[PDB]
Amino acid sequence: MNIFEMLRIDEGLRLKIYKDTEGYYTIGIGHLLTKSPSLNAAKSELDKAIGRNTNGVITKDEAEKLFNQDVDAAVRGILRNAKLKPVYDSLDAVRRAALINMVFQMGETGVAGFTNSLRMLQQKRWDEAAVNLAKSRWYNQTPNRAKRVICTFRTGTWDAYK
Ligand SMILES: *SCC1=CC(C)(C)N(O)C1(C)C
Ligand SMILES: [Cl-]
Ligand SMILES: [Cl-]
Ligand SMILES: [Cl-]
């Protein structure tokens, strides 16, 4: 298991524009196109992202290209953020993947706001952090996915993904 395999499980793979759990246009492996309600707007974003006039449909290779970019972007977002970098630096490789997962789903700014959870993670108080993370819109709206991520923080193993 690794961050790519982990997110592939959590996000799935779809080659045509679809709406994610929040109702936002998305494609590939959890690649958010836009929060705009306009499908035309989403198609424009797709064309711009892929570099060609698509039909709202991409290839698997193209999906994986966006995925590579998105994972890299999540890591880069963590390392540039004053709140997230210290936490990331303090973690083992498995829990680092869990943090990348959260940033992939919710964005840098969103996760950076989890001030109390982040403190508990940096303190390595895993059970308490797990309880605190569950007190969130994140957990309530995507409980199974959040449970997997939280379990990863709790145990520092990949047990939730096996
Ligand atoms: S939350 C991760 C976890 C570890 C283990 C003790 C194996 N579990 O049963 C759960 C799923 C609670
Ligand atoms: Cl998804
Ligand atoms: Cl709550
Ligand atoms: Cl879920």
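Header entry for method reads X-ray crystallography, 1.8 Å.
For all residues, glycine too, the Cβ spot is worked out from N, Cα and C.
Going by Swiss-Prot, these are the annotated features:
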- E11 to Q: Complete loss of activity (MUTAGEN)
- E11 to A, F, H, M or N: Complete loss of enzymatic activity (MUTAGEN)
- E11 to N: Loss of 84% of enzymatic activity (MUTAGEN)
- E11: active site, proton donor/acceptor (ACT_SITE)
- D20 to E or Q: Loss of 99% of enzymatic activity (MUTAGEN)
- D20 to A, N, S or T: Complete loss of enzymatic activity (MUTAGEN)
- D20: active site, proton donor/acceptor (ACT_SITE)
- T26 to E: Complete loss of activity at neutral pH; covalently bound substrate (MUTAGEN)
- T26 to H: Facilitates transglycosylation more effectively than hydrolysis; covalently bound substrate (MUTAGEN)
- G30 to F: Almost complete loss of enzymatic activity. The enzyme is destabilized by 1.5 kcal/mol (MUTAGEN)
- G30 to A: Almost complete loss of enzymatic activity (MUTAGEN)
- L32, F104, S117, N132: substrate binding site (BINDING)
- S117 to V: 50-fold decrease in enzymatic activity (MUTAGEN)
- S117 to F: 10-fold decrease in enzymatic activity (MUTAGEN)
- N132 to M or F: 2-fold decrease in enzymatic activity (MUTAGEN)
(request) Rounded to the nearest Å, what's the C-alpha distance separating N132 (mutagenesis position) and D20 (mutagenesis position)? Just drop the number here, would you? (result) 25
(message) For a quick check of understanding: given the listed substrate-binding residues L32, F104, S117, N132, what is the maximum Cα-Cα distance in angstrom, as an integer?
(response) 27
(message) Given the recorded positions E11, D20, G30, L32, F104, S117, return the subset with CB under 6 A from an atom of ligand 2, ordered by sequence, or none if empty.
(response) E11, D20, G30
(message) Just to verify: the residue among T26, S117, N132 with the fewest other Cβ atoms within 10 Å, which of the mutagenesis positions is it?
(response) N132
(request) Tell me, in order along the sequence, which mutagenesis positions from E11, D20, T26, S117 have their CA within 10 Å of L32 (substrate binding site). (result) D20, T26
(message) Can you give me the same-chain residues 6 or more apart in sequence from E11 (mutagenesis position) with a CB-CB distance under 8 Å?
(response) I29, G30, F104
(request) Rounded to the nearest Å, what's the C-alpha distance separating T26 (mutagenesis position) and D20 (mutagenesis position)? Just drop the number here, would you? (result) 6
(message) Quick check on the recorded positions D20, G30, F104: which one has the highest count of other Cβ atoms within 10 Å of its Cβ?
(response) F104
(request) Between the Cα atoms of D20 (mutagenesis position) and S117 (mutagenesis position), find the distance and write it as a whole number of Å. (result) 25
(request) Give the number of CB atoms, excluding that of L32 (substrate binding site) itself, located within 10 Å of its CB. (result) 18
(request) Please check each of the recorded positions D20, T26, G30, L32, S117, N132 and report the ones with a CB atom less than 6 Å from an atom of ligand 3, ordered along the sequence. (result) none
